[PDB]
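Have a look at the structure below before the remarks.
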Amino acid sequence: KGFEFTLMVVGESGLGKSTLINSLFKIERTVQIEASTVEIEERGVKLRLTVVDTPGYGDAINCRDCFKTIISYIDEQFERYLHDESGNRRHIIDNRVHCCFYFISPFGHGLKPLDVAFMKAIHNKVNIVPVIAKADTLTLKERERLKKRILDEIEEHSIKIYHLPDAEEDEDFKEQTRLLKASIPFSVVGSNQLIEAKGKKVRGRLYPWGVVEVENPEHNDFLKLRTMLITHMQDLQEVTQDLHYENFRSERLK
Ligand SMILES: Nc1nc2c(ncn2[C@@H]2O[C@H](COP(=O)(O)OP(=O)(O)NP(=O)(O)O)[C@@H](O)[C@H]2O)c(=O)[nH]1
Ligand SMILES: [Mg+2]
C-alpha cells in the first residue's frame, strides 16, 4: 500500500526557497533542478514525499529560460506517468508535481510583471500556492498590505491558484479551514540554523534586535503552510490528476 506526493518550489532567485524546504521536514545557490526524497516505510504503508527545488530567475538566469526548464520538468512527469499508463501498469510510481509553492518577493508592489508571466506559464499545469518569501523583512501591516494586493492582482490577471476545499460538517475543522483559507498567501521565514532561544535550541534567525522563530505562528506562517500541506496532500493530488493531468492527456493523445 503506497502513497506518493511531490512538492515543487519555484520563484525569483534569493527568496529563501532552498532554505525553506530544507526546513520543511553550507546550503548553496541552486543551479539545476534538484529532487530530494523522504521515504517512510512500516507495516503495509509506504509514504513517499518528494521535494523539487528549482533555480530561481533574475540573477544569472533570465525568467523565460527559467520557466521553460520548469515547464519541461512538469511535462516530463506527465509524459512518464502516461507511458506507465499506456501499458497496463495499473500500479504506477507517481512523479507528477501535486503542489507548487510560488515564492513572491516581499520587496514588490504585489506580483512583479515577471511573476505574472511565470505563474501564467504554469498555472494550468500545477497547483500553485503563492507564498511571501522572507517575511521577516515585513512588518505585520506591510504583510497585510502585500497579502491583499497579491490576491487582487491574482484576480486581475486571471491567475489560477489552488483553492482549499471545506465542509465535507465539523467544528474544529471549520475554524482551521477558514483560518488557513484566510491566511493565504502565507508569509514565511526559513532557517538553516539553530539559536539558543532559552532552554531549547529553536530555528532560527539571530538579529541584534531580536530573534525570528520559524515555528512561531506569531512570527510567521510556516506551520500554517506545513499543516495546510500535510492535511491537503490528498486533495492536491486528486486535483492534479483530474484537472492538470487530464489537460496534458487532452493535448498529447490528440
Ligand atoms: N531575511 C531572510 N533571509 C533568509 C531567509 N531564508 C533564507 N535567507 C537567506 O537567504 C539566502 C538565500 O537562500 P536560498 O534558500 O538559497 O534562496 P533560494 O531562493 O534557494 N536561491 P536560488 O533560487 O538562487 O537557489 C540564505 O543563504 C539565507 O542567508 C528568511 O526567511 N529570511
Ligand atoms: Mg535555491
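Residue numbering for chain A follows Swiss-Prot, covering 34-58, 74-135, 137-217, 220-305 in order.
Technique stated in the header: X-ray crystallography, 2.9 Å.
Just so it is clear, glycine is given a Cβ too, placed from its N, Cα and C backbone atoms.
So that you can see what the record holds, here are the features copied from Swiss-Prot:
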BINDING   44-52, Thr78, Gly104, 183-186, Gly241, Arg256, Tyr258  GTP binding site
MUTAGEN   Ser46 to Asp  Loss of GTP-binding
MUTAGEN   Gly47 to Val  Loss of GTP-binding activity
MUTAGEN   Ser51 to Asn  Loss of GTP-binding activity
MUTAGEN   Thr78 to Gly  Reduces affinity for GTP 20-fold
MUTAGEN   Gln125 to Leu  Loss of GTP-binding activity
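What Swiss-Prot annotates, mapped onto the structure for a quick look.
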residue: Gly44; record: GTP binding site; Cβ within 10 Å: 26
residue: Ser46; record: mutagenesis position; Cβ within 10 Å: 17
residue: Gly47; record: mutagenesis position; Cβ within 10 Å: 14
residue: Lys50; record: GTP binding site; Cβ within 10 Å: 23
residue: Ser51; record: mutagenesis position; Cβ within 10 Å: 21
residue: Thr78; record: mutagenesis position; Cβ within 10 Å: 16
residue: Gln125; record: mutagenesis position; Cβ within 10 Å: 20
residue: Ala184; record: GTP binding site; Cβ within 10 Å: 24
residue: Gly241; record: GTP binding site; Cβ within 10 Å: 24
Spatially closest candidate among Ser46, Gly47, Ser51, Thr78, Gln125, the listed mutagenesis positions, to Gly241 (GTP binding site) (Cα to Cα): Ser51
Message: Cα-Cα, whole number of Å: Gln125 (mutagenesis position) versus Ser51 (mutagenesis position)?
response: 21
Message: Rank aside, I only need the closest one: which of the mutagenesis positions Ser46, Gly47, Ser51, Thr78 has its C-alpha nearest to that of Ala184 (GTP binding site)?
response: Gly47
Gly44, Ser46, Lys50, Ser51 screened against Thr78 (mutagenesis position), Cα within 10 Å - retained recorded positions: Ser46, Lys50, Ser51
- prompt: For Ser51 (mutagenesis position) and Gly44 (GTP binding site), what Cα-Cα distance in Å is obtained after rounding to a whole number?
  reply: 11
- request: Just the recorded positions from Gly44, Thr78, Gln125, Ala184 whose C-beta lies under 6 Å from any atom of ligand 1, please, or none if there are none.
  value: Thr78
- line: Gap check, 2 unmodelled residues between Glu217 and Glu220: Cα-Cα span in Å, rounded to whole number, is 6
- prompt: If you check the recorded positions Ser46, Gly47, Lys50, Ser51, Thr78, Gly241 one by one, which have a CB less than 6 Å away from any atom of ligand 2?
  reply: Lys50, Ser51, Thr78
- request: Please report the end-to-end Cα distance in Å across the unmodelled region of 15 residues, from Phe58 to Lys74, as a whole number.
  value: 18
